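**Student:** The structure is given below, and queries will be raised subsequently.
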Protein chains: 2
Amino acid sequence: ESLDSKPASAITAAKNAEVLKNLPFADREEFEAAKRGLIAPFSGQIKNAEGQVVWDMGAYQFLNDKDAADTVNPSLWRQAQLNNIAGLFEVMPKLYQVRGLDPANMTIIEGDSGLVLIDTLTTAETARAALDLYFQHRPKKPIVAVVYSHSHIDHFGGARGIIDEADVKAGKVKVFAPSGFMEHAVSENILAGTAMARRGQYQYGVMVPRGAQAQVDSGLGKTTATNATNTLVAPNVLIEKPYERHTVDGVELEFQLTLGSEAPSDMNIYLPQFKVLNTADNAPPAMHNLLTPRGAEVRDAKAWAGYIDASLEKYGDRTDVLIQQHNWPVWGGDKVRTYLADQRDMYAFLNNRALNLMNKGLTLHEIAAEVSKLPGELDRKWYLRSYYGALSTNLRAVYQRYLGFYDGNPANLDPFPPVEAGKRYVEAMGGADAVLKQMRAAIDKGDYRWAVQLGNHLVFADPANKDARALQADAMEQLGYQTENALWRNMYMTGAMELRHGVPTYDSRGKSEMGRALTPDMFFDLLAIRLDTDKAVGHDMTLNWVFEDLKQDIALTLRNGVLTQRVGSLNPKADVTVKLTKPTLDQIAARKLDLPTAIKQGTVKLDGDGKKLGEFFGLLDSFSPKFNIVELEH
Amino acid sequence: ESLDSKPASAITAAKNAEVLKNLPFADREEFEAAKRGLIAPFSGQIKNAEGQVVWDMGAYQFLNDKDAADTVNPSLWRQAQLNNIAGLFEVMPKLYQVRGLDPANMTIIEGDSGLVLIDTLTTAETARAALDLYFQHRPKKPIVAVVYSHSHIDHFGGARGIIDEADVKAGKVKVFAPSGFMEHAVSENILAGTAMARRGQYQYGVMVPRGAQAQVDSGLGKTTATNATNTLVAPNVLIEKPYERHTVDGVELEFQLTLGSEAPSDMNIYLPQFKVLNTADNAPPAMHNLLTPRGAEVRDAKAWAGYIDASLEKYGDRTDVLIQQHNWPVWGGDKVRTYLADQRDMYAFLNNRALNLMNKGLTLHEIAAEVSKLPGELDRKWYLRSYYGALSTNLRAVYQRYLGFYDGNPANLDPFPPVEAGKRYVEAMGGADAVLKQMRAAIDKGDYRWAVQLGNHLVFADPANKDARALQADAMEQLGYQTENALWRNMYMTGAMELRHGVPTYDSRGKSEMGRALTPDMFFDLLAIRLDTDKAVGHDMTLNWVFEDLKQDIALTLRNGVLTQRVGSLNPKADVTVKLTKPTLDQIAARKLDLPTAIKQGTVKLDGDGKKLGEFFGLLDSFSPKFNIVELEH
Ligand SMILES: [Zn+2]
Ligand SMILES: [Zn+2]
Ligand SMILES: [Zn+2]
Ligand SMILES: [Zn+2]
């Protein structure tokens, strides 16, 4: 049995051929929108300080000006080509977008004395790349204001690389965000972060080769940046009212809090002077995720559609062009009004149809099966295709949000873990060789869907079964070939790759400098997750922390192996008090500063049982960002 | 194959005998707390207008002063025995509680001139019955104020039976609520209502007969009311700040907002005069659900633990007795502080341990299997047992909250619907007879857990297979006999019953009057759900609605078979304009008033396409509330 990337099968290639028939020949239209406004194209490479490639558009050369392979769905192929159109873009004078040098875009407005920015890109390396391309056709000006459209890494991540941390702590540089920015940014990207990062490797297929048999696109971009630095710098102006007009450096900004939609903290941005609406990530030219593959809190389709409807109302007529922080803009008032209404109708449908079926008694997989397409004319639009988010996932995601993972059927109340259930299903079907045969029968029958369900149990029951991995991976690869959904493809490809070759060595949050923005309370929130309950039981203790610089007081309490904290108080009878400053912690947190060293320097002062601090730090786990996904631990 | 309720199996009874030894012997402590303050006991019946029974405590007589049967887990039997302690209780002079006439409790505070209430129970009938019992021992006074402690039907559903709609509308009776009450109460109980009510039939085993081989208790109560009226009356004063003091009828009320925890809209109530804390449903004497079986939004254990630690800090030192809106109070400051400390550690642990393992790479069923108990002394407390919420469910609920239903493994990206998967697995195992063989072997082995997974496949493949159904029911029954979890037992019993004798004809929301509180926007949010998209595809149209009494305008738009709405505006080019009143709408809504009848009456003015209004109402589906759960749909 082979561990090589197989070609498209008879059945795969045919399925893809059929798609050519079913796709509407209203082509070129969108291509015209992709290309319009282009100044300096980019098809090169971006490197970090050590010389490693962080972004590389050149690897996608194969998509360009060619027809679709059988190893790719034609619809996705098209979308993949569109995201290939990258570089520097003029919308209107004084208004620029840098596309295809990050999964995200960067919108820069040429202010009076300086510059106003919308979004910082994913990484400090891409951000400075973006600006570098800008300054190369436009005059050099400093940065007066930055706009975080949402609490998403691909937008706040490139921050520290283009703006100084202290100009924001002082106020010389104003930074605009949505309400509850910091609390949600740190949850998604830090508190469940190790899981999120690793699952994310599947979402964008980051370690998967770029080719027609492998990695082609990520729907709203190509993929993400590799071996680069995730930064985080907290905002100084928190927009908390539903609408707000602010003015800075001679630019008028109309903000629309779209909280709870695409991000838990998210806002749109309108520019009166230009007659332009920035929907951020709220209306991309592809169905978005209500539940992201990397893992996040479910999003609200209902609120999502209302916010789009609000945009359509409040700015629908006074807009000539709509620009987003992902993909190309849409030109002409008529077209934006139609676009937004279709976008609204989409998310509204997801919510309403799912809720319709729920009250009809359908369970999440039933619903996903029963709704095969968007209703009416929404089906025929290129910008509502399941390229990023899946109609199916999204329908399940509504059931999740309103009712949960449990389907109501007591037979699904307490499912067996994958290893347990695998072993039992294999036995039930006659053992390894019996299922292997059934797998082959299904791969020949071109039922790759069932083959993976079959193979999954087997690989989990016996991960040493080399013929099971090879088969499972082939079945997945085929599913990746057939799928319209750029994200699904990435996941099926990364699946196959890791079934075959194991888990590659790479940390998504290796270079990360996001722990700088962490307040002490967010830090101890992290330590609570880090703490090993089982070891910690028996070692009950209380710890006082006084942050002399921030004049902050936190009371940590470890009881029954559970860690809890009180911000703004101190326990009198605490076992130890730790007097220090934010930066001192910062270096203990990034492992720069040795425990016994710190006490000698005078940088950490102790009152009580010092051996308690040491023993408390001993009780912390560290998380490997390199865990198994398609086979069992470790 | 038999369809009768089977007795305990040798392994089941054995398992249940072992519980006796491992349960802590410090019984009686909890009984003394439940009995304390009892004035008037209740074991009676409560009946509706048509004389049907809505609530019967005497049905549980079998539990009283008797030892546990082999068909019920001893720990649960204890819990059941405590929930049998029902009636009117004095907490302190001027402070009374009505327990065990409803799944929830009623707190009654005697004021300067009238009565201050906390929660109104589930139904008009029970609520009236609670006040009867009170007035039978305390002086008849009017209700001056009501407090909705959270947006759960067991706390707001009985309001209309005891206070007047227009009195609240005017401001004579102050009704307090936590921020966003209406929004979340109408969402959970009306928008997703038919699903939630039916799934709720399982959660409380409503149609399951009460006895040792069937229904016995529901953790924080016995069950819910049957054949009763759910009401809803919108509050007039909303608590928006984290803490608020209010004095009404000479009663000092401190509110602590605890939004996101047990309920989206939720708060605690401190009574400084008394030195008592009402923790509503935030600290019941049992683990609570982070994800409820009936179905609702996931709950935030992190917040949950945080709010408790807040109560502990801000009220723990000035609290002599803690009272709850379910179960008995806890007496003694030292005891309440221990109690709240333990409860906080619990929800903190749930969140933190799950998140720990998540970052370690474990999936939801893996973490469920890995964590078998609460840590340290938390395991040893009666008030933290999984009687209501399950430890496994809650662990899975943390996974759901932060990551979602998808485990990251692409094999599980696109699962088959129950029927599809069932037919395939059955085939893969060698068809009905072969799987029935395997089922039989599993029941003999005492593997009731595996049996139900096996049988579910079969029953869904062919719901006419009476052996399958009968076996699956027996296995479900044993699982029910074994479980400590009141909710799970209910679910397993209801399932076994419906597998055997089908779904009985009962509407939980039969007498419901919750549509009366619905404002027009709410009513249209409901219609968009009710709308049949396939049908309404092709009938695109626009409707203006003007509410003469409310002075409110609503712009309905139906596009691509999807219904959206705009509040505060009218579209000038609408196919029709309707000018009416809220009462008028209600009567058409409750089906009491025909369409053409109303038009004639002058209560409904049309402006445009008259035919259109008719063709719009004929596009809405009706939900049957009797859908199958343990087998595929009708
Ligand atoms: Zn985003
Ligand atoms: Zn983005
Ligand atoms: Zn509740
Ligand atoms: Zn309750």
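Please read every residue number as a count from 1 along the shown chain.
Looks like X-ray crystallography, 3.0 Å, at least that's what the header says.
Backbone N, Cα and C atoms are what each Cβ position is placed from, and that goes for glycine too.
Annotations for this protein, taken from Swiss-Prot, read as follows:
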BINDING   A:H150, A:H152, A:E262, A:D281  Zn(2+) 1 binding site
BINDING   A:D154, A:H155, A:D281, A:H326  Zn(2+) 2 binding site
BINDING   A:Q203, A:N289, A:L290, A:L291, A:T292, A:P293, A:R294, A:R299, A:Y388  sulfate binding site
MUTAGEN   A:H288 to A (Swiss-Prot position 317)  1300-fold decrease in kcat with (R)-2-octyl sulfate as substrate
MUTAGEN   A:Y388 to D (Swiss-Prot position 417)  Loss of activity
MUTAGEN   A:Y388 to F (Swiss-Prot position 417)  114-fold decrease in kcat with (R)-2-octyl sulfate as substrate. 65-fold increase in Km for (R)-2-octyl sulfate
MUTAGEN   A:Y388 to H (Swiss-Prot position 417)  238-fold decrease in kcat with (R)-2-octyl sulfate as substrate. 13-fold increase in Km for (R)-2-octyl sulfate
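Looking at the shown structure, can you explain where the listed features end up?
**Tutor:** In the three-state DSSP classification, A:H152 (Zn(2+) 1 binding site) falls within coil. Around A:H152 (Zn(2+) 1 binding site), the same-chain residues six or more apart in sequence whose CB sits under 8 Å from its CB are A:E262, A:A263, A:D281, listed in sequence order.
A:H326 (Zn(2+) 2 binding site) carries neither a helix nor a strand DSSP state and counts as coil.
Within 10 Å of the C-beta atom of A:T292 (sulfate binding site) sit 26 other C-beta atoms, taking all shown protein chains into account.
Here A:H288 (mutagenesis position) comes close to A:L220, A:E262, A:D281, A:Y388, A:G389: these same-chain residues lie at least six apart in sequence, with C-beta atoms under 8 angstroms from its C-beta.
A:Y388 (mutagenesis position) carries neither a helix nor a strand DSSP state and counts as coil.
In this view, A:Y388 (mutagenesis position) is surrounded by 27 other Cβ atoms within 10 Å of its Cβ, with every protein chain counted.
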**Student:** Return the residues near A:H326 (Zn(2+) 2 binding site) by Cβ distance under 8 Å, restricted to its own chain and a separation of at least 6 in sequence.
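**Tutor:** Listed in sequence order, they are A:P103, A:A104, A:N105, A:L220, A:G221, A:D281, A:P284.
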**Student:** Excluding A:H150, A:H152, A:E262, A:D281, which residues of the same chain place their Cβ within 8 Å of the centroid of the Cβ atoms of the recorded Zn(2+) 1 site?
**Tutor:** A:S149, A:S151, A:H155, A:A263, A:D266, A:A280, A:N282, A:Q325
**Student:** For the recorded positions A:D154, A:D281, A:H288, A:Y388, which residues show a Cβ-Cβ distance under 8 Å to chain B?
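**Tutor:** In terms of proximity to chain B, the recorded positions that count are none, since no Cβ is under 8 Å.
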**Student:** Taking the recorded Zn(2+) 2 site as A:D154, A:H155, A:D281, A:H326, identify the other residues of that chain whose CB atom sits within 8 Å of the mean position of the site's CB atoms, giving them in sequence order.
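**Tutor:** Here the nearby residues are A:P103, A:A104, A:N105, A:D119, A:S149, A:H150, A:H152, A:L220, A:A280, A:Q325.
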**Student:** How long is the line from the C-alpha of A:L290 (sulfate binding site) to the C-alpha of A:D154 (Zn(2+) 2 binding site), rounded to the nearest angstrom?
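**Tutor:** Computed Cα spacing between A:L290 (sulfate binding site) and A:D154 (Zn(2+) 2 binding site) is 17 Å.
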**Student:** Name them in sequence order: residues not among A:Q203, A:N289, A:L290, A:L291, A:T292, A:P293, A:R294, A:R299, A:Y388 whose Cβ is within 8 Å of the mean position of the Cβ atoms defining the sulfate site.
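**Tutor:** Those within range, site residues removed, are A:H288, A:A296, A:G389, A:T393, A:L487.
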**Student:** Out of the binding-site residues listed (A:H150, A:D154, A:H155), which are within 10 Å of A:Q203 (sulfate binding site), Cα to Cα?
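**Tutor:** Those near A:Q203 (sulfate binding site) - Cα within 10 Å - do not exist; the answer is none.
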**Student:** Tell me, by DSSP, whether A:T292 (sulfate binding site) is helix, strand or coil?
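**Tutor:** Where A:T292 (sulfate binding site) sits, the three-state DSSP reduction gives coil.
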**Student:** Quick one: give me the count of other CB atoms within 10 A of the CB of A:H150 (Zn(2+) 1 binding site).
**Tutor:** 27
**Student:** Let me know the largest Cα to Cα distance in Å among the sulfate-binding residues A:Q203, A:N289, A:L290, A:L291, A:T292, A:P293, A:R294, A:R299, A:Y388, as an integer.
**Tutor:** 18
